[PDB]
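Trainee: Below is a structure I'd like to ask you about.
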Amino acid sequence: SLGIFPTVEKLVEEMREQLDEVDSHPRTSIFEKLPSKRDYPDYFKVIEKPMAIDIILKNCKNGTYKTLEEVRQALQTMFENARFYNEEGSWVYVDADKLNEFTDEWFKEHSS
Amino acid sequence: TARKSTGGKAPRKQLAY
C-alpha cells in the first residue's frame, strides 16, 4: 500500500510550483535533499533533527509517516532548521517562510 | 529573493565556524 503518499506527493508538487518572483527558482529547491555532510559537516552538529522533502516522501512510502499530522511536524522541523541555520532575509530563509505559509494553508484545508 | 549565484546555503556567520 502507498498509505498517505499520493496526498503528500500532491502537496509536494504544489510546493514545487511556488516560484521566486525574480528568478523563478522553485522555493523547494534547497529543501529537496539534506545538505551534504561533506560540504556542511557542522550543519549536522547544530541541527538536532535534519529533515528534507526526499525523506518526507520516502517516509510516506515506507509507512514511517502514516498521518498528515506526522508530515505536518516533519515540515515544521524542516522549516525551523532553515530559520535557525540561515541568515534572516537570505534566499534560504525567505523560501522557508514562504513555503511554511503555503503548507499551513494546505493543512488548514485538509483539516477543515 | 533570488538564489545565491553558486546555489549555496546562507549560514549565520557564527555557524560558519
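Easy rule for this one: first residue shown is 1, then count along the chain.
If you're wondering, the header gives X-ray crystallography, 1.4 Å.
Using N, Cα and C of the backbone, Cβ positions are placed for all residues, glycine too.
The mutagenesis experiment B:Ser5 to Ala (Swiss-Prot position 11) is recorded by Swiss-Prot, whose note states: Impairs histone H3 phosphorylation and reduces transcription of some GCN5 regulated genes.
Please go over these features one by one and say how buried each is and what sits next to it.
Mentor: Within 10 Å of the C-beta of B:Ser5 (mutagenesis position) there are 6 other C-beta atoms, taking all protein chains into account. Taken residue by residue with DSSP, B:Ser5 (mutagenesis position) is part of neither helix nor strand, so it is coil.
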